[PDB]
Amino acid sequence: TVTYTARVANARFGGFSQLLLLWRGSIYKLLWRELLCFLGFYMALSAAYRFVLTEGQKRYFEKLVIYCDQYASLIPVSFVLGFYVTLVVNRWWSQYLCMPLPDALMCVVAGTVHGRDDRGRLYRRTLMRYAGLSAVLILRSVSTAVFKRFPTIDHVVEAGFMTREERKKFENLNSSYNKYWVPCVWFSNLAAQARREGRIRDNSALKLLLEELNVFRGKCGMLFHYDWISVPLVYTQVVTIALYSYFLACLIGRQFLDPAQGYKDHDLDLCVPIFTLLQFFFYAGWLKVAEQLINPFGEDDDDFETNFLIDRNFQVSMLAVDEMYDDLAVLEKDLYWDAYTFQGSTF
Amino acid sequence: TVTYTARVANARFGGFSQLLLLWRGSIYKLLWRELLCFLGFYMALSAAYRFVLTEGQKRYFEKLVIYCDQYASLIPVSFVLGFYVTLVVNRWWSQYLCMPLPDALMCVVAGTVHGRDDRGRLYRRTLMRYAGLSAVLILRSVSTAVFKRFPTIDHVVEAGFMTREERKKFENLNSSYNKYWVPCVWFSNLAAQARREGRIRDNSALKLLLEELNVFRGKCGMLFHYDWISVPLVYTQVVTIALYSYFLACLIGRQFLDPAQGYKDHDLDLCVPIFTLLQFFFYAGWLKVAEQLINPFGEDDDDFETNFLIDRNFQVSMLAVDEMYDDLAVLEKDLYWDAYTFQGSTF
Amino acid sequence: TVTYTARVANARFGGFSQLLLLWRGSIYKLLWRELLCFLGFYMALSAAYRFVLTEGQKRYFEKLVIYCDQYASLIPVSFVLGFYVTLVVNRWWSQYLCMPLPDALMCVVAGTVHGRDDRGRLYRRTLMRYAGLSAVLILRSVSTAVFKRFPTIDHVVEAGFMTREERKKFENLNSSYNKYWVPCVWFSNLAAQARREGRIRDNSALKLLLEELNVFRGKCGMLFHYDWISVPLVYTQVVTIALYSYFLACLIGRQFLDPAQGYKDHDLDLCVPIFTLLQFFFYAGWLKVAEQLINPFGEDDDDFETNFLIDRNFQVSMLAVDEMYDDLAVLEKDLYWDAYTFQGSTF
Amino acid sequence: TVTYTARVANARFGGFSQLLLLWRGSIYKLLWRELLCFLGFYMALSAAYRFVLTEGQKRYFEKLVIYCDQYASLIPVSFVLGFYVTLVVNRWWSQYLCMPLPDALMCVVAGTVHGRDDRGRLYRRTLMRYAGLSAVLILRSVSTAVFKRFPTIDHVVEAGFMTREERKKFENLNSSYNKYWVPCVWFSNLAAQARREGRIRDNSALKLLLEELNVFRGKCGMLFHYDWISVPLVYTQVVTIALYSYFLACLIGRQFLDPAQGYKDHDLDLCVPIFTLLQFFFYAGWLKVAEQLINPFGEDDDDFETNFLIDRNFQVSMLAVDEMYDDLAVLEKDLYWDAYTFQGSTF
Amino acid sequence: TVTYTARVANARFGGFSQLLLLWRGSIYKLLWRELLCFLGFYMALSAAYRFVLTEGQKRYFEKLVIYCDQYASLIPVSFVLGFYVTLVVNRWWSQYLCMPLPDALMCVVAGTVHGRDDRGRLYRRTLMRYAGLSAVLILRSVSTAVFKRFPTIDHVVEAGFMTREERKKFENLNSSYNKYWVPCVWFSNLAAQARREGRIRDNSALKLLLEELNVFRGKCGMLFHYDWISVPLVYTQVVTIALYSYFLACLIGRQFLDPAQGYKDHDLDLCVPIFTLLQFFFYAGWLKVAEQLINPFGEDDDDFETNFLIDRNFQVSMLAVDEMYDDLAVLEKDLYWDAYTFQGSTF
Ligand SMILES: [Ca+2]
Ligand SMILES: [Ca+2]
Ligand SMILES: [Ca+2]
Ligand SMILES: [Ca+2]
Ligand SMILES: [Ca+2]
């Protein structure tokens, strides 16, 4: 994730110009290889046309260039690319909203799971750790960065997310399917045990805990669903072929022809297809942004900071339910007890 | 479902190029017959024009080719196809989200339906099986793959989803309408019996069970609604006719005319309508993706793995509420009891 | 509603071709009169131009035809029609989702309203009948088919949805506004009476009943709101005028001119405006689909089966809360008590 | 609001033609002045060109007309207008859904706030009146029609929505911000008093009342938010300037030039720019529909019937919670106690 | 925020014309510098072409102008800008809906946290202040205006949102991540203390408080998420480059060429590219509106009134839960105890 929200807080004269000088998370970083390859093939064709081909071969090549320039428009590149990129961007923001956060659960656990003794601390810390462990299991399932951090369950145990007893129980469970849900069932069992023990003082508090756990588990499941149900491979194939075929057609049809031949709209030889290069930049860049966003759990610059989120979620959850439990400042009268650096349209 | 999420985790130089070599779930698999038929009709017309027709018939055919090339644009193929495909894709993802999953219910049942004895196991297993049975009944109603797996209720009974006593009760119910809802009413009755028996310890836990059951039943009902209320047949007819009429017009108007006649934009005979074939590829491919996605419960490669989901849901539900009930590891102090391989914009 | 979900489960070679032979719910059924009228006016103009007008009148008519062909593009038909049809289709699916279904309520009532005696049966049947009666009142308010079935409240009483005592109470209520909500208030009162009587065993069950009743009543209200707040009449007028004006312009500008006059793009007289007819087919068909979908509660083929839904909802509700109450098969150990015909991306 | 849902229930031969004869809520009513002004300026320019200007001034004017006709396309009128109108229409339907309705609250109050005595009637009537008063305060804040009906709080007191004691409390509250929320806080306090008094029999019923009150208050707040956060003024300015500049360009570039000069596409003088007038009709009409819908709380024909809704909501709420409380017909066996004028795809 | 809802309540003859005279929140204010710079570069190029370049250099410049005019269309400016602006506007309204409001919480607190004594006042005021403090912490994290108002936590303490004891607890918490959530955990702890003390009278009221707190905290978290996950920098770079490259191309290709050279569509020298300036106005204005809306928490005229909202929320919350607690007017019979200045389609 490359944040630039601060840089664009106010609409200024050089508003988006200053963002063109960024390299991390940039279009240039994602596209310089493809742009160089396109320019290389174009210059190879241009050198062949200018120096290698005979006069008759040049006339045939010019006829082919005009044909491919005219009929390259029949490729619905804008049509297919717009649809695909809209679908990918919607999925991208939806997938970010699907990452499970323990904030709701840590508020509820701090409010509902009671006891200053070691057992109360154990209950609160274990509930938040089960939530974190479910998040880690699904994230290492769906995120290449989290997988590289946790390539085995041994790594997850060594990171403190899973104990060795919990590891024995987890691997002893006979299932061929993804086990990210297992800590959520542990959470439900532990919440029921805590309520039966009296650590949870009422049935409504237990109901709230289970509702927030189900929201968290739904988010983990939704991450699994987005990972499994890819954007239909046929859409990806079609848009990739559309871009490739259109730009091979442009490699042919955007060549500068000899202005001595008096071909219409062919009288200025600039030797470098500046607009064709800009059109490639924009269209191939759009597809590269979809390429980068299609799996936002990879290791691209604008991919989600999944490992940062794991560390932040674990630290904040443990702070919220252990350090901060029943740790209020004494109720003190505020500044305005005895009270800087629009009403409506029809009034 | 053909997953390729891993292959596109990072935006790489050969980003989407390597996905063009896939055959399962590909555009080539869905479109090679239609592409061959279009090319066959085009080559039949081309052979007739080149070898069969007389000179006067050739001049008339060339006038007709230019007319059909000019006025084939009056068919709003892009207009109708874009609308249709957007509607189908929205319905497709909505329909995937509508498939009932027992994860919420199995978390709640593991947390709320109590007893290590045989009767507690029976209650939890039976509640999850009623949920699974409702899912199976609606899925065999809406999915051709699940129907082929369960062509009779006898098959469902033999698969263990329905008992023989439950089969007698189910067929003895006098209703001409789809009975997928019957196990949900069984679930409500059984949850009430469990609460009255004391297996469910509080009224709030029963309320949570009934709320999650209603979410599950709503998902089953929504699957029935999507199966019943098709994309309006008039849209499907209109887009099919648009594609067919446009490409028959192109079969006429994209023919290569004799360059000796000096027709404008007709001076290069390539004998194979490469761009017209690419345009057919993209437009007919878009319609074929809508064709494949319009009923995502068929047996296409990118159709949902409904039978896999049935097996996974049943196995995971039975694991969650029977093997995993009250089966926590002893509460153990974690690694950070005494504590790898952004703050904001305005700071 | 014309369902064809089964016919398109798999993407086949003749995928959407076989749906072009359907007549019920077809574009041909909605559009053959308009297509015939357009063709009749076109042939009247063509016959006048070919046989009636003098040479000077023919030259003036040809100038007018070229003018109207050129400047008919200034009508934003695609612009206005796309916006309108998207709005109508969104409203159409939203309106289908707004039809009240008693499935949630019948699950809750079967789970919560207790007693095998006649009084328990009366309570459950009466609650589901109040829900059904609210649905019938709003549906006869908004649906022409349901109104034809229930043109008076006498018809509703004779159908068993309302008793005669309830009819006296209903007509004795002094209100000039639609009374579809009245049975929902009866439902709330009856649920409170049932809870006070002990038929509902707990306050949380009563709360769940009232929440599901409010969901049902919200759906009835939303149906009233969609019926009242039409698609803005100005949009309907604008799109109707756009289609009509554009196709009158085409009636003028698509005429085949005498090829002897050597007008550019006028040298092939086909005597039948095949593409213009296809363009009319697609554009007028799009507007006709919006026409049919704009009120999905009429008697069009693809309009909702409101009377079928009323009968199904009543029968299934009465089955669920009367026949099926506390009527479980004895808890029996399933087949897998002692256990046919993907893990993640990063693994 | 101009309802025409009934007129379009069935897709008929003269489907949308009969709606073109409506004047109330019509495009003609909103656009006849602008259309007359555009036609007046066009005819002034036409008369100047035909009668006033000299030959050289005519040649210069013809060059300018051709220039402005060619380059008027550079104005993205379709681009900006489509975006703006989609945003306005989405906000319009969202704003209609945001109008608070007391139906949920009146169902809950009839079910939960008990007592046939005068005090129970007072509690139910006062709770529904607080809801109605919050609706009236925000509506007179946001709606010009409701403001004209209630230009002072004295008017609201005289209408029975606020008592004089409540008026003293309301004006004695020291706040510079909109006080529409005040009756909602009164509602919360009164609901707590009713529960403490035993009129509300359980804590879950009080929780349901407060949840429905918060839904109602959220709707009032959302109306305030939509009134405050206008569609960004820069969008409105940009689209207004786009329409105005484009049609001034058309006032220049759509002039009929002397056909004797042999200008291409200028050989038929119709003296009335029929298509240009139709294009103005459609584009300016689209902007006028956005103009009318942008504040749907004004006094346009298709603006919401806010005063009708206030009267209906008050009357129906008072009927529901006072006349209809505990006023059921005796539980009577229905017609089908001893039982007119699709199963699935894969079956 | 520049509200103009009142000015457009009714669709009037001069409907949007009168909004073109506004300067605050206007397109002119955001765009006059860019428009002046574009016009300056254009006039520099025009002066060079008219006075400086030789005849041969003029002929080459004219060839380049025609080339750049023809092929500037290959830049998908409309394509990329439409996508970007739609994404930004959706995020903009979503971000406005994500600003936490204490209205739900103040209704619940006034209804549920009891006691007229000093301790009850302290509990209610402290709960609302914790909510306000969470809002302030996240807003100074995400909003430049709120940061300028609260550049240190010392400023927040001096404003009365945080006490000094709470400041000691807040800074003593060991966390490297944003601490906006801390007051929400304080809220959960304080609500639990209030329920345990008997100030909250029932467990369902505590559950409602925690649910509304979690809604509030979710809104604060969502503000953090929108601030962190910017619109992908690659989209911003691509659209900025598209606008810049297209308008540099227009700086070249929109130059008025010497009409003596008889270049087609170059025969009228207006010396000022009025349409090109209008096209720049619209396209650059669209991008400037996205620039202004992309971070709606800056100090632009149409940016959200975050400091006004902070002051309003604090004042209204303190009014609602302190002044207005248990402060009803005596239950009085309303005006219509003994009862001005549509039924349905199918009736
Ligand atoms: Ca990625
Ligand atoms: Ca399929
Ligand atoms: Ca209809
Ligand atoms: Ca209005
Ligand atoms: Ca800003």
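Chain C uses Swiss-Prot numbers throughout; the residues present, in order, are 2-340, 347-348, 360-365.
If you check the header, you will see the structure was determined by electron microscopy, 3.2 Å.
Quick reminder: no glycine exception, Cβ is built from N, Cα and C everywhere.
DSSP classifies C:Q293 (Ca(2+) binding site) as helix under the three-state reduction. Neighbours of C:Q293 (Ca(2+) binding site), defined as other CB atoms within 10 A of its CB across all chains, total 28. Per Swiss-Prot, Ca(2+) binding site is recorded for C:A10, C:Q293, C:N296, C:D301, C:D304.
The local packing around C:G299 (mutagenesis position), expressed as other Cβ atoms within 10 Å of its Cβ over all shown chains, amounts to 25. The DSSP secondary structure for C:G299 (mutagenesis position) is coil. Here Swiss-Prot notes a mutagenesis experiment, C:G299 to A, with the remark: Does not affect expression level. Does not affect interaction with GLUL. Does not affect tethering of GLUL to the membrane. Impairs channel activity.
For the published mutagenesis C:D304 to A, Swiss-Prot gives the following note: Does not affect expression level. Does not affect interaction with GLUL. Does not affect tethering of GLUL to the membrane. Impairs channel activity. Every protein chain considered, the tally of other Cβ atoms within 10 Å of the Cβ of C:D304 (mutagenesis position) stands at 23.
Cβ contacts within 10 Å of C:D301 (Ca(2+) binding site), excluding its own Cβ and spanning all protein chains shown: 25. A distance below 8 A between C-beta atoms marks C:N296 as the recorded positions from C:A10, C:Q293, C:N296, C:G299, C:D301, C:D304 lying next to chain E.
Spatially close to C:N296 (Ca(2+) binding site) yet at least six residues away along the chain are C:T145, C:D304, judged by Cβ distances under 8 angstroms.
Distance from the CA of C:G299 (mutagenesis position) to the CA of C:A10 (Ca(2+) binding site) is 28 Å. Note that 11 residues are not built between C:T348 and C:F360; their Cα atoms stand 22 Å apart.
Other C-beta atoms found within 10 angstroms of the C-beta of C:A10 (Ca(2+) binding site) number 23, with every protein chain shown included. Counting 6 residues missing between C:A340 and C:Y347, the deposited model places the Cα atoms of those two residues 17 Å apart. The CA atom of C:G299 (mutagenesis position) is located 8 Å away from the CA atom of C:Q293 (Ca(2+) binding site). In sequence order there is nothing to list: of C:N296, C:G299, C:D301, C:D304, none of the recorded positions comes within a CB distance under 8 A of chain B.
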